[PDB]
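Asks: First, the structure itself, so that you have it in front of you.
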Amino acid sequence: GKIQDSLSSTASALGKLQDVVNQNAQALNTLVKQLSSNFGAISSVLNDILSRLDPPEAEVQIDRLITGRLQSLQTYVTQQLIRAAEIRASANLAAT
Amino acid sequence: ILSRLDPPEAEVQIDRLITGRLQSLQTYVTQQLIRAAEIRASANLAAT
Amino acid sequence: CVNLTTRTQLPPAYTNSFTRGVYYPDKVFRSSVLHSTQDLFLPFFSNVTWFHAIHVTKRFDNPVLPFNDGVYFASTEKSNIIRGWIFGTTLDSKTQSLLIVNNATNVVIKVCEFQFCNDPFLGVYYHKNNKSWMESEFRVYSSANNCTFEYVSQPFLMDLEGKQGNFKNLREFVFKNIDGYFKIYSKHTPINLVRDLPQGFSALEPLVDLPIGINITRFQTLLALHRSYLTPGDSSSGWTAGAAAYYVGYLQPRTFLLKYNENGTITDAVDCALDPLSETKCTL
Amino acid sequence: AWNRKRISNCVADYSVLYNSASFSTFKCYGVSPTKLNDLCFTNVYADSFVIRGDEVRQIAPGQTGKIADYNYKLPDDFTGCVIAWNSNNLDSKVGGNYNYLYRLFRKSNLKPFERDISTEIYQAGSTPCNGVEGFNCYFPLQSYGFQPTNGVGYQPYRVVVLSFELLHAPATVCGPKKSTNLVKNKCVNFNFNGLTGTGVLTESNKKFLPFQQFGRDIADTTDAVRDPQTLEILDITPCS
Amino acid sequence: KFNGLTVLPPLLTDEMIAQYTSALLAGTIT
Ligand SMILES: *[C@@H]1O[C@H](CO)[C@@H](O)[C@H](O)[C@H]1NC(C)=O
Ligand SMILES: *[C@@H]1O[C@H](CO)[C@@H](O)[C@H](O)[C@H]1NC(C)=O
Ligand SMILES: *[C@@H]1O[C@H](CO)[C@@H](O)[C@H](O)[C@H]1NC(C)=O
């Protein structure tokens, strides 16, 4: 009975679990936002850059974006793997 | 580098150093996490 | 130029204006999202220099005030006594300058090299033959040389009452100069019976944008002289202006976290820079 | 004291400028010259002045010249196109022309997109001139040498700088395109006043206040737009 | 489909997970 009361009265029980939920959500959100960042480019939106730049110039700016965007993706995947491995351990422990 | 160079043409060298240094941090930051994860398992094994 | 006599000299009254004149930073609409924009704002709980344009004895003052980025003007009027504004650098009729009238038609504006008098004003008289308030001396300026910009705003209406009373209404404006563009923001608040700026949150809505290159160091305000039969009957002493009140607060670059409602009205905002607490919110 | 004009609320075709090709130099930064029409922009500005051919290189982003660092300096983030072309015949007079002036000396570097209207003689260190203008004290003005006899290399060039900023407000500086009737509930490509995005278009419940022209979500991506001609508000979503 | 990032559905639904958990609990008591 007490446990039912404890669970309804606070979010602290799911804090250990919830921290994982929130932390994953925050990581995804940052990366998504990354899209907005220029990364040294003339403009953040990819289409806008292509529309106003001739192919050779557009080539360079595209490359810049990709390098900036490639790095962003790499961080996410690298970040995700570490978290995935951490979650995997819990599941084994979780499964245990 | 800043004293020697103006901002206008400054950026090409200022931009790069920044890119290179960012790399150092990411490697170090990524390295720390892997190391931290190893320690955490050890801590949890040690706690067990 | 014509002058005015018997003025009272006193130290400026001070009040604290808190969380007032937050103006939609730009054109975007957002719903239920918290956004941080690094756009000039009146600092919260910023010091505000109150002013008086009320005879209640022989008191009448409307002198030049220094102008920075934060030219926030918040007049409070009842019978509509404060009307216009003056902008410029030196008001020499040699440097390009700004100037307005608040007529029943429009907030009429010009950019023109106007030669202003030492004591400009708007004049209204109470005639016995017909009960209406007419302009008596519109000698605000001598002429104009070059005007690269002329302009008329949207139509609206004004009450123009000749009575005495508490200031039922409220008017706020934020004059700003950025990247070769002159801008203005406004709100009418029907606040009741508060001497100080009302506690609460209201957001100014941009009214007009003008592209101008004029550089203006300082600004002035326009008063409506309430000329009557009891007055001596001249431009130097014949006036019974009565009550008027306006407050000026400067604007400095600050970061505001602005809460956006579902509709998009900015219901609430917290200043991150103003307090140690506040700074945490921006990071958070 | 360069002349600046603000052009807005109208439709300009850049093909004639690009198309005419009567100008010696048409350098373009951040904008494809051929692709100019398709793109749409707000707050376009025009720069007017005449400098010699040798200094034409100096008037560019991140470059150094007496006039560039002392009279008119382009910003690093400039996204504008500057057009140059000789008018030797116009600048050749029997009497000679010398109403065109450039500053020699100034205490500090002129700021980007700013003009110094102050008239004064530059002063260096001690022995202040106070209008004396002898040795080591110099008057602000300096004239030119444009003459018909004078060589082409240093002959006058007429230089105009075109500068524009895009995606801030609804833009009326839009190009040539004949509009088309709006299409709804069907995945199709769309462009609104120089803004390009592709998604399903549907009548939007969201009510927009008069000043606003765009809507956004939590991720700061386009969520809603108003067709300028129609006055309606609509929601954009990825088709699939 | 929000902006090129897709959250795939879980292989096991929440309801299905509850049955497994319920089964283990049911098994333990009986
Ligand atoms: C405002 O000015 C008054 C002058 O009496 C002073 O007492 C007060 O400390 C000032 N406050 C701020 C925030 O400047
Ligand atoms: C603006 O006017 C002030 C008057 O004090 C002057 O000092 C300053 O140089 C002017 N600045 C510009 C950009 O016109
Ligand atoms: C906001 O939208 C709601 C919808 O229920 C409406 O009731 C309310 O009047 C609106 N307020 C404003 C200021 O738009």
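Chain A uses Swiss-Prot numbers throughout; the residues present, in order, are 932-1027.
Per the header: electron microscopy, 4.2 Å.
Cβ atoms here come from the backbone N, Cα and C positions, even for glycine.
Pulled these from Swiss-Prot:
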- A:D950 to N: In strain: Delta/B.1.617.2, Mu/B.1.621 (VARIANT)
- A:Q954 to H: In strain: Omicron/BA.1, Omicron/BA.2, Omicron/BA.2.12.1, Omicron/BA.2.75, Omicron/BA.4, Omicron/BA.5, Omicron/BQ.1.1, Omicron/XBB.1.5, Omicron/EG.5.1 (VARIANT)
- A:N969 to K: In strain: Omicron/BA.1, Omicron/BA.2, Omicron/BA.2.12.1, Omicron/BA.2.75, Omicron/BA.4, Omicron/BA.5, Omicron/BQ.1.1, Omicron/XBB.1.5, Omicron/EG.5.1 (VARIANT)
- A:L981 to F: In strain: Omicron/BA.1 (VARIANT)
- A:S982 to A: In strain: Alpha/B.1.1.7 (VARIANT)
- A:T1027 to I: In strain: Gamma/P.1 (VARIANT)
Asks: Which residues, sitting 6 or more apart from A:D950 (variant position) on the same chain, put a CB under 8 Å from its CB?
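Replies: Residues satisfying the criterion: none.
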Asks: Cα of A:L981 (variant position) to Cα of A:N969 (variant position): how many Å, rounded?
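Replies: Here the two Cα atoms are 14 Å apart.
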Asks: Output the one of A:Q954, A:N969, A:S982, A:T1027 that, of all these variant positions, has the highest number of other Cβ atoms within 10 Å of its Cβ.
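Replies: The residue with the most neighbouring Cβ atoms within 10 Å is A:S982.
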Asks: Given variant positions A:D950, A:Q954, A:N969, A:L981, A:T1027, which are under 8 Å from chain D when comparing Cβ atoms?
Replies: none
Asks: When you rank A:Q954, A:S982, A:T1027 by Cα distance to A:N969 (variant position), which of the variant positions ends up on top as the closest?
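Replies: Looking at Cα distances from A:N969 (variant position), the smallest one goes to A:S982.
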Asks: Where does A:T1027 (variant position) sit in the DSSP three-state scheme?
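Replies: Reduced to three states, the DSSP call for A:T1027 (variant position) is coil.
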Asks: Can you tell me the CA-to-CA distance separating A:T1027 (variant position) and A:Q954 (variant position), as a whole number of Å?
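Replies: Here the two Cα atoms are 24 Å apart.
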Asks: Determine, to the nearest whole angstrom, how far the Cα atom of A:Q954 (variant position) is from the Cα atom of A:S982 (variant position).
Replies: 37
Asks: CB neighbours of A:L981 (variant position) within 10 A?
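Replies: The answer is 17 other Cβ atoms.
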